[PDB]
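Colleague: Pasting a structure here, questions to come.
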Amino acid sequence: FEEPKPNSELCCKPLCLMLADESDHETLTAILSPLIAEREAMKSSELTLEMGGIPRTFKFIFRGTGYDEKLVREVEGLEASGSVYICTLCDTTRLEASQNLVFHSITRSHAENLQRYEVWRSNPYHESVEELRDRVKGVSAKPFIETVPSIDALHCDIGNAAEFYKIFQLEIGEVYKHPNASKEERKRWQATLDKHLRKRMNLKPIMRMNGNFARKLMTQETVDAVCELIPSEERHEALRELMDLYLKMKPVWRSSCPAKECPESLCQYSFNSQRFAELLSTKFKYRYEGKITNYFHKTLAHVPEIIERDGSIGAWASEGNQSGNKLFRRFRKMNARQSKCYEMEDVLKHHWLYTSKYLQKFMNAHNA
Amino acid sequence: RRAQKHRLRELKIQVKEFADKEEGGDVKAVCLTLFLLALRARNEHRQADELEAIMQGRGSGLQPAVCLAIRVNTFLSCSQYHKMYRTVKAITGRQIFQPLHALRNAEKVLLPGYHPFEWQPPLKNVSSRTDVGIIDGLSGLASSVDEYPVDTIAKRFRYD
Amino acid sequence: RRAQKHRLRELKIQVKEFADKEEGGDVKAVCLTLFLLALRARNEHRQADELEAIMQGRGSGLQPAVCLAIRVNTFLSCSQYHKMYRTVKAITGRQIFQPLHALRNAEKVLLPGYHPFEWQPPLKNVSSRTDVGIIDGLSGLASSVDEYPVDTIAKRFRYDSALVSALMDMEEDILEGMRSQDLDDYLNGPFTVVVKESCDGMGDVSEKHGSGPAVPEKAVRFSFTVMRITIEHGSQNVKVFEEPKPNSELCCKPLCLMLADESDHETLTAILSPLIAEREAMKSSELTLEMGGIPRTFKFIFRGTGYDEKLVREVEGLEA
Amino acid sequence: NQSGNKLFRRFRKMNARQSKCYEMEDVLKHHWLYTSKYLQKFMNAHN
DNA sequence: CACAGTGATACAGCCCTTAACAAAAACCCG
DNA sequence: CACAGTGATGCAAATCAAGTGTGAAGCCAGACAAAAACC
Ligand SMILES: [Ca+2]
Ligand SMILES: [Zn+2]
């Protein structure tokens, strides 16, 4: 068995529904700890189950990948999002990721974070605060959910698209020649870019970046519409080359099986990653000196390793859970009792039944 | 029923003698298939298949499983399904769909806590009881005023 | 089928040569009737009842206005109805629901622009075309670069056409209402309708991507209901139809949908002035409409009660 | 008309085309259909 | 390379009629 | 005094399996015989 639509709204099955803050830690652990107990129990057993007159035995492998970056930082015991310690796979600082930018290796795991929290709590070498935080590499809490280090694909799309949006807004103002600017000059650059994007690419402007905006934005037509507003031409060829590199490197971490359908784009990832990084460090040093986004570090440093280990990225993305969130509001308004003591049960039952595949072979039985 | 005899008394006998000397004696069959041919040259295949439905076994009545699959896959509510079923049954006579409680009693095959199973090492700190479905997600948190205050609502399956 | 031609390719000639002589040549129903009487001689009386129920469209089949009411009244979109119909026809073999091209063809009977109607006197500044449906609510507002920038989308019904459609679908209710008040059915007295009008804008309707003008993210709907219908019998006035649940969502009939702001006055007046012109014309005439075999005569009274205090102060010209 | 606004918010995203051009006519046609007494009396088949 | 719609439109495919030839199986008996 | 849902629950009402042996009714037969809506 191999699931055809791994990011569908029809294959994600709901398991636990609660009404609590994502960032409130205590009630979150209070609800989720029985689930972790059952998972670490059944990670070492053999389920015997009768399947059409014969008993058969199943073993299990759980892969936690449908988590956004903020929740991995929260429940894996790592620091917050804006720290010096960026990547949830490797041990590197933010200034080091802007000096090397390609060559890393995956080092963080779950047992390592557990032992590092033990090191932080015991303080077994008697160091100061800052030397201890250097020793434990930013772990300051107890990790209570085992996960696989990977990259969420959907939020990588949205983060890289917003970063390119800021690059476009910073190139029409020539900030490499006006390194100081007011508030209102930047506001006017944003308004000019919004008007020209609506005039050219038929895009209405939004303050929260979506995924459809991210797919419609990362084209060459948008860099032509933006290059219409730059006075120079060296900035034209730089934006042209950079968007070409990003489109050469996008469909490796977005395809469901990059080893088969786009193999030559998969193979050229390290070469194109070094080209993207040297272009960022040369022709865009007014934006990437002393800093980088952590999604650029993930996208440029760790994608071939995740591809080699787990076979695919984007099959394991959080797209299916977000489409489940689309279903959840519909099921809460349309298919539930309107009482606070009954709504979670009815919604959980309906969202279970909707994803049930026995009720889905019926609706395409006309294709027999 | 009566007063159409003086107009069809003539045609019936050349139906009778032809079907006797040609087919073997059937009359209902040979006026059945002639009306099939008349409907299909008429190009009214829907009434032809409904006559086939009256001849062979009726397709009245769906299974409760397929009405469940329909009601949950087209985002129908239970009240909308109820008045659709009520109108269809009160207009067309026969009961094409199924009532709500049949869908209820046939949805329990698909919710968890219906099938038997076991784990060959029995799992630590969870019961081997096999009929638990929608359980409370708090897992019996201390909801007294003398404790850390809780204010959330949580419902969950068992993971196994 | 080809061999059922090959075996009956003489009796087929017999039945087509008797069809032209006995009744005139009606090839379907004579063999249908022989099949009914053959079930009588074979003694099945329930089966022939199922046969005539099928050939009147009753025992299954579901005549497509009923399927339209089912697709509409249970909030079923056309794609979901297509899924349901397709898998029901795939399972049962029968065709219980109608395909949605039949729904579309049975839909146009109730949309505006179907019936004949005659105003008496003719309406000023109103054409007498009787086939006008969904029209652009701009009414030809000039969208050139030289003059005032309009940025709204609107669609509307012509007012008299919509009043004709809304009077024609509740024909049966008017007939039953005059029946229950000991009146006739051939009566064509001058009906006095009363029509309650209401307009209110909305907020946070999101603008879409794509080609079109710079539309604001607000919508304004203009709608009406039909509260009472009163006919004059004898000396005094009797009522025929009454809206039983007047604040329903089933009786606020839509008339114009624009993507404007009710704060804005220019685009609001520009979109909304054709409907006020039509209403002002219709306040002083008579409508003749054929209602169940008889031409009958209507005249209207429009009441604008359904406006909030802000819109009344902003439209009637008072201070804020 | 406020309940009609609820119906409009439903009909904009359930049973109308997603385009800036021809979505207002779809919503207006469907909300015309929904308020027809001739179709509502078919859902009252018990007299 | 997210994916299952949302509705109208367009077109294609399959199925009747005419009437005469055709590929082909099912028994008969020289 | 807004009004049409939102689904589970539970009580009442409707249907039905079954015996076997009855009644009620439709209808076959061809032919003989009055109502009635047009010239
Ligand atoms: Ca309002
Ligand atoms: Zn890293």
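Residue numbering for chain A follows Swiss-Prot, covering 641-1008 in order.
Header says: electron microscopy, 3.4 Å.
Here the Cβ of each residue, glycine as well, is placed from N, Cα and C on the backbone.
Sharing the record's features from Swiss-Prot:
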type: MUTAGEN; residues: A:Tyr707 to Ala; note: Deficient in both nicking and hairpin formation
type: MUTAGEN; residues: A:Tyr725 to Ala; note: Deficient in both nicking and hairpin formation
type: MUTAGEN; residues: A:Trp760 to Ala; note: Deficient in both nicking and hairpin formation
type: MUTAGEN; residues: A:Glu811 to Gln; note: Loss of DNA-binding
type: MUTAGEN; residues: A:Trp893 to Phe; note: Capable of nicking and retains some hairpinning
type: MUTAGEN; residues: A:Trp893 to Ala; note: Capable of nicking but defective for hairpinning
type: MUTAGEN; residues: A:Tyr935 to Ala, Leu or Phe; note: Capable of nicking but defective for hairpinning
type: MUTAGEN; residues: A:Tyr935 to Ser or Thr; note: Capable of both nicking and hairpinning
type: MUTAGEN; residues: A:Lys938 to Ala; note: Capable of nicking but defective for hairpinning
type: MUTAGEN; residues: A:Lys973 to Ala; note: Moderately defective with 56% of activity
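How about a rundown of where these features are and what they're close to?
Modeller: For A:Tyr707 (mutagenesis position), other Cβ atoms within 10 Å of its Cβ number 20. A:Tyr707 (mutagenesis position) falls outside any helix or strand according to DSSP and counts as coil.
Take the CB of A:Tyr725 (mutagenesis position) and look out to 10 A: across all protein chains shown you find 21 other CB atoms. The secondary structure of A:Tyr725 (mutagenesis position), as reduced to three states from DSSP, is extended strand.
The number of other CB atoms found within 10 A of the CB of A:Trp760 (mutagenesis position), across every protein chain shown, is 20.
In the three-state DSSP assignment, the secondary structure recorded for A:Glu811 (mutagenesis position) is helix.
The secondary structure of A:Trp893 (mutagenesis position), as reduced to three states from DSSP, is coil rather than helix or strand.
Around A:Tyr935 (mutagenesis position), the same-chain residues six or more apart in sequence whose CB sits under 8 Å from its CB are A:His795, A:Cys796, A:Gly799, A:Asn800, A:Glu803, listed in sequence order.
Secondary structure at A:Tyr935 (mutagenesis position), taken from DSSP and collapsed to helix, strand or coil, is helix.
Using a 10 Å Cβ-Cβ cutoff, A:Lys938 (mutagenesis position) registers 26 neighbours.
Every protein chain shown contributes to the tally, and the Cβ of A:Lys973 (mutagenesis position) ends up with 11 other Cβ atoms within 10 Å.
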Colleague: By CA-CA distance, flag whichever of A:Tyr707, A:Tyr725, A:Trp760, A:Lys973 among the mutagenesis positions is nearest to A:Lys938 (mutagenesis position).
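Modeller: Closest by Cα distance to A:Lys938 (mutagenesis position) among the mutagenesis positions A:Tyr707, A:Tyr725, A:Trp760, A:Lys973: A:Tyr725.
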Colleague: Could you give the Cα-Cα distance between A:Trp760 (mutagenesis position) and A:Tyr725 (mutagenesis position), in whole Å?
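Modeller: Just about 16 Å between their Cα atoms.
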Colleague: Including all protein chains shown, what's the count of other C-beta atoms within 10 A of the C-beta of A:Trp893 (mutagenesis position)?
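Modeller: Around the Cβ of A:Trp893 (mutagenesis position), 24 other Cβ atoms lie within 10 Å.
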Colleague: Using Cβ-Cβ distances, find the residues under 8 Å from A:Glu811 (mutagenesis position) that belong to the same chain and are at least 6 apart in sequence, listing them in sequence order.
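Modeller: When sequence neighbours closer than 6 are ignored, A:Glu811 (mutagenesis position) has A:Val866, A:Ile870, A:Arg875, A:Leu879 within Cβ distance under 8 Å.
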Colleague: Look up A:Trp760 (mutagenesis position) in the DSSP assignment and reduce it to helix, strand or coil.
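Modeller: Helix, per DSSP.
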Colleague: Could you check which of the mutagenesis positions (A:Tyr707, A:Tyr725, A:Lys973) sits closest to A:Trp893 (mutagenesis position), going Cα to Cα?
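Modeller: Nearest listed residue in space: A:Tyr707.
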